[PDB]
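Below: the structure, in structure tokens.
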Amino acid sequence: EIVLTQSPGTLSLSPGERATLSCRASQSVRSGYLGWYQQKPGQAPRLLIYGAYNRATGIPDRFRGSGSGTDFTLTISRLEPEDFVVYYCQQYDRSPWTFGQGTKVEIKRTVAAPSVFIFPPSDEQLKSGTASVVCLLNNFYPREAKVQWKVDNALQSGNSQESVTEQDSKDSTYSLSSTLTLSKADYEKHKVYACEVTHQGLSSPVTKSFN
Amino acid sequence: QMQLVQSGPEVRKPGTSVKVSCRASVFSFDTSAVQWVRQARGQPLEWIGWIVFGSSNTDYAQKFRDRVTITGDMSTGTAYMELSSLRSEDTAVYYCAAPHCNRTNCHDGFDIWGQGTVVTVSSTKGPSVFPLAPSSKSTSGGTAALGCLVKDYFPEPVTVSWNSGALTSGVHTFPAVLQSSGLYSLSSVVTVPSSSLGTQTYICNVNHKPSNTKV
Amino acid sequence: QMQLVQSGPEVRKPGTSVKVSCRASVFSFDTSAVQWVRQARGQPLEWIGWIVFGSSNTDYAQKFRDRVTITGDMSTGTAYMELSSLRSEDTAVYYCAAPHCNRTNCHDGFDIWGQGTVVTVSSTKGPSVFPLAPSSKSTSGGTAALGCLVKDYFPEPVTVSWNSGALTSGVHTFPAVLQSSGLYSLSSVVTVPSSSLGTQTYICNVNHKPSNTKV
Amino acid sequence: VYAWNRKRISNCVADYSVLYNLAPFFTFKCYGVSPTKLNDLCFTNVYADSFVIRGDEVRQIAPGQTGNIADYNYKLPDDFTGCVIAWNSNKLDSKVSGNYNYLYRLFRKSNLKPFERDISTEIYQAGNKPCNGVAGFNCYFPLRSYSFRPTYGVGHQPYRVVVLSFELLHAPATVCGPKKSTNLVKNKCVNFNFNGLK
């Protein structure tokens, strides 16, 4: 079966520019059964470009398709931000129909500094028989962070999960949370739960803890 | 507007028969087709799963064609899809798609899509809320943060509100994650000035539809 | 219901050609007529501007017939109106009117009217909101007042809401005025009791369609 | 049904009375002729068709009928004069575990004119792209089977219909009707009616 290998993974630009994304294949496919689609996170997918030469109804006159034979590309006329979503490609020419990985586009901005906010466990949570340490990381542009807990100068891992939100509609930032779920057997002994924050924008490693 | 109606969510046991339908009106022209594509949270599409009403010619993928089957019905114009041997890897959203076709010729691409069907296989528990009162050491002057933790819930029809709904800005609700046991856990924080603390006291409000529990 | 559809608003430069249409179905009887009347904000009507489809017989006013022209078309049933040499005195709403006529005889008065067309000739800028926090000297006991000032805006599709829309009484929005530069400026106040101050703090919400800016 | 045969029996009279009465008939209707007095007319040529249809498509082969069989496999004009002859074949056109030996055209560009047989095995395009001799999305196969099985309902019974098309054109007639005879009474003054003389 024919597979799709999308080369551009992440490509950030500025509103008012031109972006070029491509979705090639391994072998040579027929240039008469190609279809581009647009899917918004939290909605239903729709058709964007069918046949690689003709546009669909309702689509603005800015999505121009190019490429033939083995390599295809999609050009944007003007980057007016209203479709900052992940695009996909489909080759419905052979019997096995396959798709691509995904091309996400984000907004480019200056590197900001994340804010550190640690929260100790609650009394009701300890009375219920559980414990959790929360370290909040908000207002950071680069979506590449790493947090390593320091529990009594011991590097802990595995029992830790992180959740990242999407971009806002005011400044296009991100939010990072980390919960350290631990039982009372290890909470009555260990008391220092540091949150090591290592970010590209922060020159000095900020680390907050409590007792 | 030409649209395709799809069924809602459904919870099943680890291994049973599931039937998802997609009713439409264009399925009475002896030339229409409908595909069944699966998409997980973040993962791209998986397969095609197409069927042509009329001259039935089925064609599945390599991993498929061993535990899945798709049937057709032209009397009522409703499609069907059966998937047996359900294991802990089908937790995704199923979509429906069918191109607009006439009585003699069809189009050259998929135009109309469906709505979606969420299928989750797990147990059920009772929701609970734990306080997340702020600390006196995290305050740096005019910048505070607080929230509420909700865990032990199989369904997540949860909406975050503050001050009995009298707040719109400063809300940052984190998506839900799946723990090792099988229960979800969300997170929500709010950024309020430190000067407001100690004067106006408020709490957090949650909502769970399958249990009708609010704090 | 027999109605006459008219085009929407349009912004032009100081001096160009403008075309306003008024489509209807009664304009295919060789005896129907349609008038073009202009009415400013507060000022009464200005002229007649009528035209008879068929035997073309035009008749304008004294100020007109030198820079305006009206044509007709019976194939599609849509009227036209062209006005050249646009200066800073045509900022008004254009209305359409046509009496119901049969295929052999018409009525004896104008029955059906149109919708309206707003034409404004100016530049464009970016909206802005300035605070209008209350003063401690204007309070007389249970009688307070506050609002928000919005200036520097060419279009005015502005709606005033308070408490994120959770307020209906005590709203007094003043109409917009035209400054000497060319930018508009509105005013809106809200009457709340003085006892509510210092306990429940709220803000003001605005909306601008051509810019999509909300505070 | 898509490839119907045609026979031309002529040069002698019609004596359709030794057909063992065709015990299973299920359909006996004459459009423009009476079954009582039908051999009293001389015809030139008589045509007959042969095909097999299902149970839920028997009333489709008639003047003034639309559908997929009456427009893509066999169609009759509005000016037709004849009877209906058909029988059931559920005990012959059925084998063990399904019987797949009959085909029929389902997809076509336009409808077939009256008295038109098409045996083309070309692919049909339902879009705007060429098929290029390979099945895809906008190219299907217009031929499929019928899946005749003995364990079925009365709407699956196969009906072999023979369509008589009596014709009398501008030439010596040949399909007439049969005649009888009496004995030879001699020595008596009586009436005689020979072939041409009376």
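Numbering, chain D: per Swiss-Prot, residues 350-547 in sequence.
Method of determination (from the header): electron microscopy, 2.8 Å.
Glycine residues also receive a Cβ, built from the backbone N, Cα and C atoms like all the rest.
Looking at Swiss-Prot, the entry for mutagenesis of D:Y453 to F says: Decreased HLA binding to NF9 epitope. Increased binding affinity to human ACE2. Long-range Cβ contacts of D:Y453 (mutagenesis position) within its own chain (separation 6+, distance under 8 Å): D:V350, D:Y351, D:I418, D:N422, D:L492, D:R493, D:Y495. Secondary structure at D:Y453 (mutagenesis position), taken from DSSP and collapsed to helix, strand or coil, is strand.
For the mutagenesis experiment D:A475 to V, the note given by Swiss-Prot reads: Increased resistance to neutralizing antibodies. For D:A475 (mutagenesis position), other Cβ atoms within 10 Å of its Cβ number 20.
One entry in Swiss-Prot concerns the mutagenesis experiment D:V483 to A. Its note says: Increased resistance to neutralizing antibodies. D:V483 (mutagenesis position) falls within neither a helix nor a strand when secondary structure is assigned with DSSP, and so counts as coil. The 10 Å shell around the Cβ of D:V483 (mutagenesis position) contains 12 further Cβ atoms across the protein chains shown.
Cβ contacts within 10 Å of D:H519 (mutagenesis position), excluding its own Cβ and spanning all protein chains shown: 5. Secondary structure at D:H519 (mutagenesis position), taken from DSSP and collapsed to helix, strand or coil, is coil. What Swiss-Prot says about the mutagenesis result for D:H519 to P is this: Increased resistance to human covalescent sera neutralization.
Around the Cβ of D:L368 (variant position), a 10 Å sphere holds 8 further Cβ atoms from the protein chains shown. DSSP gives D:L368 (variant position) a coil state; it is part of no helix or strand. While the structure shown retains the original residue, Swiss-Prot records the natural variant D:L368 to I with this note: In strain: Omicron/XBB.1.5, Omicron/EG.5.1.
Taking a C-beta cut-off of under 8 Å and a sequence gap of six or more, D:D405 (variant position) has these contacts in its own chain: D:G504, D:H505. In Swiss-Prot, a natural variant is listed as D:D405 to N, annotated with the note In strain: Omicron/BA.2, Omicron/BA.2.12.1, Omicron/BA.2.75, Omicron/BA.4, Omicron/BA.5, Omicron/BQ.1.1, Omicron/XBB.1.5, Omicron/EG.5.1; complete loss of interaction with host integrins.
Secondary structure at D:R408 (variant position), taken from DSSP and collapsed to helix, strand or coil, is helix. For D:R408 (variant position), other Cβ atoms within 10 Å of its Cβ number 10. For the natural variant D:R408 to S, the note given in Swiss-Prot is In strain: Omicron/BA.2, Omicron/BA.2.12.1, Omicron/BA.2.75, Omicron/BA.4, Omicron/BA.5, Omicron/BQ.1.1, Omicron/XBB.1.5, Omicron/EG.5.1.
Variant annotation in Swiss-Prot: D:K444 to T, described as In strain: Omicron/BQ.1.1; the structure shown retains the original residue. Long-range Cβ neighbours of D:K444 (variant position) (same chain, at least 6 residues apart, Cβ-Cβ under 8 Å): D:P499. Secondary structure at D:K444 (variant position), taken from DSSP and collapsed to helix, strand or coil, is coil.
Sequence-distant neighbours of D:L452 (variant position) (same chain, 6+ residues apart, CB-CB distance under 8 A): D:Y351, D:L492, D:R493, D:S494, D:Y495. Where Swiss-Prot documents D:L452 to R as a natural variant, the accompanying text is: In strain: Delta/B.1.617.2, Epsilon/B.1.427/B.1.429, Kappa/B.1.617.1, Lambda/C.37, 19B/501Y, Omicron/BA.4, Omicron/BA.5, Omicron/BQ.1.1; Contributes to cellular immunity evasion and increases infectivity.
Listed in Swiss-Prot as a natural variant, D:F486 to P is described as follows: In strain: Omicron/XBB.1.5, Omicron/EG.5.1.
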Task = For D:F486 (variant position) and D:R408 (variant position), determine the Cα separation and express it in whole Å.
result = 34
Task = Tally every other Cβ atom lying within 10 Å of the Cβ atom of D:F486 (variant position).
result = 21
Message = Rounded to a whole angstrom, what is the C-alpha distance between D:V483 (mutagenesis position) and D:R408 (variant position)?
response = 36
Minimum Cα separation from D:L368 (variant position), reported as the residue among recorded positions D:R408, D:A475, D:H519 that achieves it = D:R408
Task = Could you tell me which of the recorded positions D:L368, D:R408, D:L452, D:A475 sit with their CB under 8 A from some CB of chain B, listed in sequence order (or 'none')?
result = D:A475
Task = Report, in sequence order, every one of the recorded positions (D:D405, D:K444, D:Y453, D:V483, D:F486) having a CB within less than 8 angstroms of a CB belonging to chain A; if no such residue exists, report 'none'.
result = D:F486
